[PDB]
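Below: the structure, in structure tokens.
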Amino acid sequence: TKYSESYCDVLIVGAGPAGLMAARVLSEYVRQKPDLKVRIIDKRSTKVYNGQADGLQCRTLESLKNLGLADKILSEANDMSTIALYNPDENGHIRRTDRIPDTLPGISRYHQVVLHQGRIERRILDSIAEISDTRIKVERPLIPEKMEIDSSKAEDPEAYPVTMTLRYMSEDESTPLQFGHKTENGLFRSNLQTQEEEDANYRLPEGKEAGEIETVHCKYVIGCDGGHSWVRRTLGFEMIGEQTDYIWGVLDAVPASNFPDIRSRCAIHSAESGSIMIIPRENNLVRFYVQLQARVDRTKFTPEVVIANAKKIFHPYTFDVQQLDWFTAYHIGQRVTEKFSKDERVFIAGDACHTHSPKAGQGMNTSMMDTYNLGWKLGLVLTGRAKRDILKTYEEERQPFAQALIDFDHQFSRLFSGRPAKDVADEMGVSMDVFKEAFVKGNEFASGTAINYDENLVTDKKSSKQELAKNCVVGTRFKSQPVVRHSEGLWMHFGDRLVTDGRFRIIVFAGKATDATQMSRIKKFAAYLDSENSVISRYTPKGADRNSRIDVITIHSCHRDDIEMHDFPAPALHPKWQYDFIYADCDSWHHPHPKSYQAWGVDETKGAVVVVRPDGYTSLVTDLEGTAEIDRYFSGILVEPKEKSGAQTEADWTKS
Amino acid sequence: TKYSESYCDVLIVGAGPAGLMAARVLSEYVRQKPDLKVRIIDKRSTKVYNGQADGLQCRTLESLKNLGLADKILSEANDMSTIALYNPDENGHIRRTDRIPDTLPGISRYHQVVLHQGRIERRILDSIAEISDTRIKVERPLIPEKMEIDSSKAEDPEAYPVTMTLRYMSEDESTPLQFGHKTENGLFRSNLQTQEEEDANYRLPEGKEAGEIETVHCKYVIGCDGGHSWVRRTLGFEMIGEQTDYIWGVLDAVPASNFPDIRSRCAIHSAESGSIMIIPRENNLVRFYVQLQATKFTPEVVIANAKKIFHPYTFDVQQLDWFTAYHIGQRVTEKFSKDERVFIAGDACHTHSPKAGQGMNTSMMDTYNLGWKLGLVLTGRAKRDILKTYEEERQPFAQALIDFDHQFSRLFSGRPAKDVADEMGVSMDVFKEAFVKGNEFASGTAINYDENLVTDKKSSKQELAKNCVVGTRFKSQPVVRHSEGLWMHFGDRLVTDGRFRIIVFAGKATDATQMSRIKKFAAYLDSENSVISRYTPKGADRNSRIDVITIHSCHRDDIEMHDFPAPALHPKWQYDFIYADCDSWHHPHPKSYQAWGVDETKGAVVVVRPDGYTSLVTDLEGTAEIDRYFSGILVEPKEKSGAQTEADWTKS
Ligand SMILES: Cc1cc2nc3c(=O)[nH]c(=O)nc-3n(C[C@H](O)[C@H](O)[C@H](O)COP(=O)(O)OP(=O)(O)OC[C@H]3O[C@@H](n4cnc5c(N)ncnc54)[C@H](O)[C@@H]3O)c2cc1C
Ligand SMILES: Cc1cc2nc3c(=O)[nH]c(=O)nc-3n(C[C@H](O)[C@H](O)[C@H](O)COP(=O)(O)OP(=O)(O)OC[C@H]3O[C@@H](n4cnc5c(N)ncnc54)[C@H](O)[C@@H]3O)c2cc1C
Ligand SMILES: [Cl-]
Ligand SMILES: [Cl-]
């Protein structure tokens, strides 16, 4: 056995969706500060497909767009579009009673889509490689065997309070079981697997000696290690929830069926044989979640068994498989922890914190959104740009969301798994009216766009004048609306401008800038920005671009024929030879006036100022005179650079 | 000297946009019939990396989408959006007098975008590699030294009437690019960056050596060798036109300027110093066409002229990526083909100014047209006579392009009139008009091919699809895919792969009388001698030669896919055939029947060529016209599919 010892800033344990998103987010900070050492490990080989998800929801897609990942995924993914609801009639034959939209109209410019998890990961990995310049690479197969946390060093910025002992595994150890089935399957990582079996399966066998045992001193550790999280259990964080006896199977197949809505998302409640959810996929595939009749013996859980019950559920429609790519099984159950962090030094995220059914395809989404939230906070802390206290907001924001997810799924999964009521007198059965209602309501939650974080160090409701941007509620995501880029008149979704890279934004709704009184207010605000002690002047390092830490963007309510970019303060709002700063809420060649001030709830004449966090959540709403509020908001979060930019000293480049 | 000898089906001379499009289009046919041998050569050691062509117009993008190339290009390209017009006031000071849209509203679902030729070459090269499974690779640097054509063998399908003598060039002989490939910074290389780097090295085909002379017997040759086309000259086709004394320079630069519309497309007529056209580009670049006032033109001189024209706004270059100079002129050939055996396309056929960025557009559209015709001939699927339609269709377009450019380039290059009586000057009102009208032509969407072997106006009942005029491109309209209710642009469904389409506008399919007509039409499709049964090879999918697609006018809540004839209109376990003109979750009813000019109740049948041009309009009863149309074009396979015998897959 080789014994080794090293140091690192962050160790990410697990390279599924949560871990990969953590690495992608952190990659930006490593690029800015190359001596940062971020490592990510995984215990499984890649020889057996190590995935199971396919759905990406609206907010996840908005976030992926801001990471440069959405368009590539969308090039392949399938938009299921419709959810068709089938349930039994008089004679117990299922038929379509209703259709509802798969994405609620107006909720986001992105619709939910589905795509093989491996393809989604490949896109994220490519982005990690690009942003990190190939320096962040998944290390496998490695597995922690010991974690020691020195709580007395939690607040020391120079300390490595977390000692992780890692074992370098052999290929055999890292290979998951397949249970004798010829078709590739996810039984090994289903919740049919116990946590004891999980541990035992990857252990160093009796007799053999480990290749290498590495002692890694870490500033921070993120447990992204799944439902049976070794990190969570080592932390001693209990999970609450119980598993039911409901059992479902999953088939990723190219179907041969005369079912009319085989290519639509569908919920089917059969009279007595269970339910099905149809998730139509890319490349002629369709995924079928098929409820089965009822520990279950995994070697006996075959595709044939799943297919048999599916045919029953589809009756009298036919159902056959032309090709079967993969399958799995799972029980219906919910679990969630109360704690997401020990000392704000070891964090857990994703399935490690919350498990539930796939009826609303929420897990990968939530898990990635957990580390999208944690990652910028840790990134700013590690680069000496933010106060460590911001890390407390990860649990404060993400844990209540996990509880809500579990509560939502607890009801939805049971309604989906129950026998449909025959009439109003069938008390034991599930009401199909109630089910539809739960589905429609659930679609708002499932979108991921309705989150409203409670007041905290990075979310300032108390100092806000919310009425000034009524539809930019502090604590919720800043919603994209169409705008016209002033420079050439390009109509575009403003959300595309909020590239996630560690910067906060100050969105200056400049209002009716052609009005002299209003322009006087805009000028005074710019004079504040240019002042020696403004947030721009004190949080931008000397020599750095003044939009590189806080990105100050102006959206006015005038038509571009009526005012020029150079009529705005330069360079405070109109930076030198740069053209991605001034946007207009106005009519354009190919689109009508988008009424985007109105959609944002901002007065067209007077405007407002809205601060947005690096993860795209609104954190403060004030007026152009509210510079003290802006100042205090940032004082509570950011750390002054050793040498600051200080007062804006450049002459107006539009004259010169 | 080493000599060699070989045979091939098509030799494409030149691997610019015209040639690459030809190879991309022919790639599909090679994939279907791998015995086919298609070669493409270039006398330059590497592809282009910067500058040159940068404009992609509406119809080109529609066509690129149908080749699977639009989205990748759009991920990088810039939509200039607005054209700002600047000219002098009474005191000779330039000011913005107007703005017009860079793409006319409603003309296409694609707007014009700009992105340099190197990126376009990269994308088409990658698609060739995928579709041909690398069976087609550009061979470079190679150059023709001799061409012999035996006209007595023009109509013999087994002959190789064109003998090409080629020479393999040394690295030293190939004239390199001034602005070539640049190594990326850092460790990371995307697949695209890696391919770019590999492509930047001099490398002859495997086993070949500089100096080797190869005699290549060819069935067909396509000269895509640019404005000074050796192929054209060898054929003796005179480049008819004239060259003015106007000289312009071009700078691809990241500008440092206080000009208010520096990121917009602009036309600027200065009082006395010439004109500029600004073409804002990707990645902070802006291209400047700068008219020069009067041996060796440099960027410095172009910048000096630009500073004078911009006055009093500032103009400096922070970074320069490319530059060139050119004279304003127009030339076009009368002929595009010798024996329908050697063809020319692109700049080889037509040269003109870049004021409307028409070069790459028109050139790729030339080989998009020729390529499917040649592909069907080479695969034994169509009669050789269809090749005559390439010249018939593309030559008159080239003349129209030259006529358009002759006026536009001169208006752009003239001194703006100082007053109404300043006859020696250009009216800015006239210029605006010409720009607006030009934008329709320049979009490439207004083409109307004259009746010919593949364009049947005489047999059509045009009033049944009033806005699907025979000879024009079949315009995309939004529809709702029936299977899941996906709102989508119908044009996305017309993937270019050699198939003709029959678009069945089924109308109000819930009406019993109308469904009876739909059923009768499907009975025709299924019949032993229908175009489907007669031109689909035995054993092949019945939508693999003629692709029969149904768009009805009902809501998907009111009728099912399985209510339509299956498998004639609703194929077995396939879901990209039935679409609806109806309301949907996220969009209102798109009124697409109305946009297409088809009666919502009675519908129509519209035949579309493999290049997406409408070729026949008739009713569901017009099966005889459909038969006659295809009979003039397609060749029956030796063993046909015959009558459809499979039972309706939807009934258990
Ligand atoms: C059948 C099914 C379908 C689903 N469909 C969807 C869907 O469509 N959309 C959606 O959003 N969610 C879906 N989910 C949920 C989704 O799969 C999970 O919530 C998500 O994968 C959890 O991501 P994660 O990164 O937190 O954990 P995981 O995906 O479990 O990844 C954990 C990673 O850590 C590694 N690891 C584990 N232990 C260790 C260790 N001790 N040391 C080193 N590495 C370790 C694992 O090998 C694995 O690579 C579905 C779930 C199931 C059951
Ligand atoms: C130097 C230059 C500058 C240009 N600048 C602009 C501009 O500013 N704006 C604009 O809109 N358009 C410009 N163009 C025109 C534009 O690039 C073309 O219209 C467009 O690329 C379509 O041309 P094509 O494919 O037919 O020919 P080309 O693009 O010229 O490509 C022809 C190819 O054939 C090869 N070739 C030539 N002779 C032989 C031979 N005898 N044997 C083998 N191969 C040969 C060449 O190496 C080249 O790769 C420019 C073109 C050139 C050459
Ligand atoms: Cl993206
Ligand atoms: Cl595309």
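Residues displayed in chain A correspond, in order, to Swiss-Prot positions 2-295, 302-663.
Any Cβ shown, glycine's included, is placed from N, Cα and C.
According to its DSSP assignment, A:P18 (FAD binding site) is helical. The feature FAD binding site is assigned by Swiss-Prot to A:18-19, A:43-45, A:51-56, A:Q118, A:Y290, A:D358, A:368-372.
As a published mutagenesis entry, A:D55 to N appears in Swiss-Prot alongside the note: Leads to a significant slower initial step of the oxidative half-reaction. Counting only residues at least six positions away in the same chain, the Cβ atoms of A:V115, A:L116, A:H117, A:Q118, A:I280, A:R282, A:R288, A:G368 sit under 8 Å from the Cβ of A:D55 (mutagenesis position).
The substrate binding site annotation in Swiss-Prot covers A:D55, A:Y290 and is backed by experimental evidence.
In the three-state DSSP assignment, the secondary structure recorded for A:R282 (mutagenesis position) is coil. According to Swiss-Prot, the mutagenesis experiment A:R282 to M carries the following note: Leads to a significant slower initial step of the oxidative half-reaction.
For A:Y290 (mutagenesis position), other Cβ atoms within 10 Å of its Cβ number 23. In Swiss-Prot, a published mutagenesis experiment is listed as A:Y290 to F, annotated Leads to a slightly higher redox potential but is reduced by NADPH much slower.
If you take the Cα of A:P18 (FAD binding site) and the Cα of A:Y290 (mutagenesis position), they are about 21 angstrom apart, rounded to a whole number.
The sparsest Cβ neighbourhood within 10 Å, among the listed binding-site residues (A:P18, A:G52), is found at A:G52. A C-beta separation below 8 Å, combined with a sequence spacing of at least six in one chain, links A:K44 (FAD binding site) to A:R141, A:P142, A:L143, A:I144, A:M170, A:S175, A:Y203.
Of the recorded residues, A:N372 (FAD binding site) and A:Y290 (mutagenesis position) place their C-alpha atoms 18 Å from one another. Under a cutoff of 8 A between CB atoms, and with a sequence separation of 6+ in the same chain, the neighbours of A:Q369 (FAD binding site) are A:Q58, A:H363, A:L412, A:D416, A:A453.
Checking the recorded positions A:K44, A:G52, A:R282, A:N372 against ligand 1, the ones whose Cβ sits under 6 Å from it are A:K44, A:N372. Every protein chain considered, the tally of other Cβ atoms within 10 Å of the Cβ of A:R282 (mutagenesis position) stands at 23.
Rounded to a whole value, the Cα-Cα separation of A:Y290 (mutagenesis position) and A:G52 (FAD binding site) is 16 Å. Two residues, A:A295 and A:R302, bracket 6 residues absent from the model, and the distance between their Cα atoms is 11 angstrom. Secondary structure at A:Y290 (mutagenesis position), as computed by DSSP, is strand.
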